Protein chains: 2
Amino acid sequence: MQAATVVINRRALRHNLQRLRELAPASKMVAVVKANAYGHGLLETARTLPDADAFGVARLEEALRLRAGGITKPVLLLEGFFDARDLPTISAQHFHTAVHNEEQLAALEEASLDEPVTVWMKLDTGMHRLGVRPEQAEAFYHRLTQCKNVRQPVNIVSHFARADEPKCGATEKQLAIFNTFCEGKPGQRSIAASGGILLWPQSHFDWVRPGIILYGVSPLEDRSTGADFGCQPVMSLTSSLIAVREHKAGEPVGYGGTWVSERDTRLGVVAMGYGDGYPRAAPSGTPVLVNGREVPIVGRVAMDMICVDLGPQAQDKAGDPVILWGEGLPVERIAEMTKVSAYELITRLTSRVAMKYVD
Amino acid sequence: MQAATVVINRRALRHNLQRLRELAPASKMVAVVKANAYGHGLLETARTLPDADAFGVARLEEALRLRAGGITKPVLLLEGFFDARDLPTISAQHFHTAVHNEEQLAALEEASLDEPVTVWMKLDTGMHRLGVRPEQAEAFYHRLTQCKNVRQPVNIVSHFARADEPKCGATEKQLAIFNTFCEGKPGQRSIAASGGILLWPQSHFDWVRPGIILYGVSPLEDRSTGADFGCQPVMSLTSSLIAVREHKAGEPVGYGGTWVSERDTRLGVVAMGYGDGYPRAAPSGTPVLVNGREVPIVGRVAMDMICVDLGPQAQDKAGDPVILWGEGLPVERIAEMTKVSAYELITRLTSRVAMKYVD
Ligand SMILES: Cc1ncc(COP(=O)(O)O)c(CN[C@H]2CONC2=O)c1O
Ligand SMILES: Cc1ncc(COP(=O)(O)O)c(CN[C@H]2CONC2=O)c1O
């Protein structure tokens, strides 16, 4: 019938972008669409959001697919470029780039481009992933200022490591470091993504980079959902039953006989598995909606199939609609039940699901 | 380009099919290529194995992509068809199909096809996922036998739920049930996949369906690898470093500051994350190969990046080769370290990874 299908709500997506402008009314928006737009579709998510001030990607590849698809809006390379030979491209495509290491800076200093490139110097303010450390930042920053190939002024970007943990002073320390370096400097400032936007109004500055929350999903693991912030869930992972079978008490289900029935019942088989992106870690009891009502997963999640307990006289039939997460079942709820981060749930899906866009 | 790349060894793949024929010398092969050939590529895995007796898929869509790509060899629909209206296509495409429920049988009984379809009746011998239960099997089987649309004789297929657990008598019980039903019946018999092939020579029968082991990966969670059975690993998940940075003692790394360094060291940043398919569940300490030597992951695995500890004077530079798993690092080893099944590791990868084929 219909199998593994990801349904993307274009109206929810536009709503969230506008909703986020209301939360950060003095900041421009970098719609973060990396990793196939967190599973919602790189190009379609961008086509949906022409109001974005820019689009953010992880890799140069992603930026080029945007251009290839007709996106004209500025694209920000959050990780910068990996090869000095890519600068002519980046210049001609009008891609904005982060600059975090000596290789990139030296590259910019000796390249010969027909046009200078807007840059966002990435400062390491405490996460210690990418970026120039405080003691090397000033000298590094000054070189970018002297580059004929760098469009002036140079902008400043950083990222939070624990913005979702308001109780520890990590975020305030990163802000302290961020603010100290930006003092007296021109050029746009940006450090906040979903968590910074929602919980830290002092971190909005000139540009904010909504990612997870843009898709109506919460960046926090406190069982809050996108709706807690007025953002609507964009994605629905759906499928269908391919079988409804009789089952006896005492009989196990699935690999390892992991689950045993204590009653005669009817089981439903869903055309969904980890070969589609659904977490194999999902325990028996995890909720799924069959014909709009919640039923539990029973036994191990397999590569292409998932079994659920329908009840002894259920009436559900093969071909009926199944919702892995969507309307009536937030992905955050799944995240909680399976202990899998919502970020990974919506993002680590395979090419086997169909993509569908509505309204 | 040289970022998230899955390298597929075509020579290892051919070697494993031949190696398996040596283990099951009197059985035909159904090369199971469902779920994008377990992450190795549906069409390319099929193109490199023209010696297979048939190809097995989960869904009808997968079978059609094989035909669309030029594969002419028989394709077995392990889950059968989900819509009675698909029978005319299945007949014309010469797809073999499993039949596990009333819907499919009744569909075959009343459809009008220009040619009959070869069928594999699915018998539920104990896994209780798909298949006709023992008490309903005889009547169900007889109807398929009387179908003008079913090519005679009808074949019989089943699947093991615990073939990897030789201790418990689950597999022997499924065999007992399987053998009892097949007595006196013509038509091919098939119940064994990777585990059955390797550990149960009494389950080989007429056709065996190698899946996991075909890709040189072990179906067991006992630390064994594909090489334990003479099968060579087909896949290599590779990438590159995009940064090598200084780091100080007492400083945390990544989201949640979950790893703290007890020494001044140098960290490497890999262009790999769960947005590519790499498990977010990977703990600090999980091994990765940088320039051929093993280094530990430190801090949470992010969507697009992974940090590793290189050492205080490590000579590694951005752009250097990184191996997530492949030569010198079996996926089974990463399975063990992360507690993620090897099946899911190789299969639940996203479309962001580039596919490369070698000899
Ligand atoms: C630099 C940057 N800006 C914005 C975002 C968007 O964050 P939210 O998703 O939280 O809004 C990310 C997230 N990249 C994250 C996503 O997961 N793993 C990462 O490393 C980021 O790295
Ligand atoms: C019907 C059938 N045949 C063969 C196999 C091959 O198994 P191996 O890889 O073990 O050999 C599977 C596994 N499908 C598995 C994959 O994991 N989940 C499943 O349902 C299967 O369902």
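First residue shown is number 1, and so on along the chain.
Determined via X-ray crystallography, 2.4 Å.
Cβ from N, Cα, C; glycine included.
Record features (Swiss-Prot):
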type	residues	note
ACT_SITE	A:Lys34	active site, proton acceptor
ACT_SITE	A:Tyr255	active site, proton acceptor
BINDING	A:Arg129, A:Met303	substrate binding site
MUTAGEN	A:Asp164 to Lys	Reduces catalytic activity. Slightly reduces affinity for D-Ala and L-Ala
MUTAGEN	A:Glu165 to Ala	Slightly reduces affinity for D-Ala and L-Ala
MUTAGEN	A:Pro219 to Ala	No effect on catalytic activity. No effect on affinity for D-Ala and L-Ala
MUTAGEN	A:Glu221 to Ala, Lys or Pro	Slightly increases catalytic activity. Slightly increases affinity for D-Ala and L-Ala
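Under 8 angstroms separates the C-beta of A:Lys34, A:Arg129, A:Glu165, A:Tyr255 from a C-beta of chain B, among the recorded positions A:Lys34, A:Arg129, A:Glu165, A:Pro219, A:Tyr255.
When Cα-Cα distances from A:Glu165 (mutagenesis position) are compared across the recorded positions A:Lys34, A:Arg129, A:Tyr255, the shortest belongs to A:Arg129. Between the alpha carbons (Cα) of A:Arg129 (substrate binding site) and A:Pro219 (mutagenesis position) lies a span of roughly 19 Å. A:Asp164 (mutagenesis position) sits 21 Å from A:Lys34 (active site, proton acceptor), taking the Cα positions as reference. Remark: A:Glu221 (mutagenesis position) has A:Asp164, A:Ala335, A:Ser341 as non-local neighbours, by Cβ distance under 8 Å and separation of at least 6 in sequence. It is 16 Å from the Cα atom of A:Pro219 (mutagenesis position) to that of A:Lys34 (active site, proton acceptor). The Cβ of A:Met303 (substrate binding site) lies under 8 Å from the Cβ of A:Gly273, A:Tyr274, A:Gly275, each on the same chain and at least six residues away in sequence.
Note: the CA-CA distance between A:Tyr255 (active site, proton acceptor) and A:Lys34 (active site, proton acceptor) rounds to 35 Å.
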